[PDB]
Amino acid sequence: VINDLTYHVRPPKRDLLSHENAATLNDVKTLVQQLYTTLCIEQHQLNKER
Amino acid sequence: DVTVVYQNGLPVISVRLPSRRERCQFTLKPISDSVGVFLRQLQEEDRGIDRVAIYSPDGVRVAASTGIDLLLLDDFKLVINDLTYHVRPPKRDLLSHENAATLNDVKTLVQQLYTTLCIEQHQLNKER
Amino acid sequence: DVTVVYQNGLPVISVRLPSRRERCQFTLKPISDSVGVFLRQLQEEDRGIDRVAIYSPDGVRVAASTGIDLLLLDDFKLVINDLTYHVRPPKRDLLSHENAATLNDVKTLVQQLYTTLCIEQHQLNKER
Amino acid sequence: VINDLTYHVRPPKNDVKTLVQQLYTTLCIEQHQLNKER
Amino acid sequence: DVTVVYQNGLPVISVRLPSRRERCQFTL
Amino acid sequence: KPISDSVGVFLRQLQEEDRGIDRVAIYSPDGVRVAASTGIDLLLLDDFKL
């Protein structure tokens, strides 16, 4: 969107990833993030440096 | 009407804005961001917000020092200038109270993804 | 009226703050956080706080760059402009004797998973 | 671009798989090291 | 819904504002 | 001073007199907002929701 001109723009789409594998990999990412938040890794991490 | 969905590992929160009354979305890193950065991002994207603040649902205000993902374990009340929004889709999933079973889930997904890509052939192709 | 709560092994200090008379809670760190920036963010959350100070009740000022874990054992006296608050830290239980190796194995393994995930966009960042 | 003339200046001079392979070996370092120690 | 009325010699225009959706007035 | 000051000058003085204030306004006896450049004497004709 520019001044009153809705240029609808698309990229030349390259997927290079299946949908089910994307869902599994997203689950892996979010699950590691939730566990990092859950058991408070960075506290233990700075505790080793201390 | 505030939602949040995990697209590709990042939480994508989507929110209604006062000026121009368009819903806007915000993709934010759970680790490199505090809520103060998020409120800067709200008042930076659209300057029609006089006051914004995040309320934990006990009425207590979540100040601008906490982590995003620390706040994403709970649902919470978002206050734009007058409209409040108790936002509760953050998809609280860690009800197991067992960390080892979640790591079993981790290696289950990893072995599944290892198998479905036939990646050992790619590794031998790299060495070849 | 100010309480200190352990959430996820982290101290949460909820404060009855000035003019917008609310509870504002602070998610802190024992080690990386210190008094000199805790008071900075407390001054950040309400600009109208003129004089803020903190000390163990026999002391007159606990020092700047005091470790918060040193303060998480003693009854500090929190000082705001009109208000004083001497309050206590809660008790921190531990199972670091027989679940120690198991939980630290889990901590090490999930940190290795996290540095597997996050390192790719950090290599390029450090290269830039 | 100058007002008239044109310099063709000549100066002299997958990604998911690597991540999931590092992730796969991250699950199976410790038992492999404990076996290789013996 | 914009109006303007002459209060004491000055035009007092009153207008709706997007943020907070309160009508505001302007004496000019 | 009603002969020299506008609403915005009074509100910036009320703003700087504290620091813990962020939102200030002067409303009508009705719900509408008196602007910044309005003269004080026009505001002191009647009451107002501060």
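By the numbers in Swiss-Prot, the shown part of chain B spans 74-201.
For all residues, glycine too, the Cβ spot is worked out from N, Cα and C.
According to Swiss-Prot, the features are:
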MUTAGEN   B:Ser92 to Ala  Decreased MCU current; when associated with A-57
MUTAGEN   B:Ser92 to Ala  Impairs calcium uptake, but has no effect on oligomerization and interaction with MICU1 and MICU2
MUTAGEN   B:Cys97 to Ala  Abolished glutathionylation in response to reactive oxygen species
MUTAGEN   B:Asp123 to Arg  No effect on calcium uptake in presence of high concentrations of calcium. Abolished dimerization of MCU
MUTAGEN   B:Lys180 to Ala  No effect on calcium uptake, oligomerization and interaction with MICU1 and MICU2
MUTAGEN   B:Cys191 to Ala  Does not affect glutathionylation in response to reactive oxygen species
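A map of Swiss-Prot features onto the structure.
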| residue | record | contacts (Cβ under 8 Å, 6+ apart) |
| --- | --- | --- |
| B:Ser92 | mutagenesis position | B:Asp119, B:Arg120, B:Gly121 |
| B:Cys97 | mutagenesis position | B:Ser87, B:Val88, B:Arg89, B:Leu90, B:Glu118, B:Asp119 |
| B:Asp123 | mutagenesis position | B:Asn154 |
| B:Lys180 | mutagenesis position | none |
| B:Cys191 | mutagenesis position | none |
Chain F neighbours, filtered from mutagenesis positions B:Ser92, B:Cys97, B:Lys180, B:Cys191, Cβ-Cβ distance under 8 Å: none
Mutagenesis positions among B:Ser92, B:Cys97, B:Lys180, B:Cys191 whose Cβ lies under 8 Å from any chain E Cβ: B:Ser92
Where B:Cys97 (mutagenesis position) falls in three-state DSSP terms: strand
Mutagenesis positions in contact range of chain D, given that the Cβ distance is under 8 Å, out of B:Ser92, B:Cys97, B:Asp123, B:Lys180, B:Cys191: B:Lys180
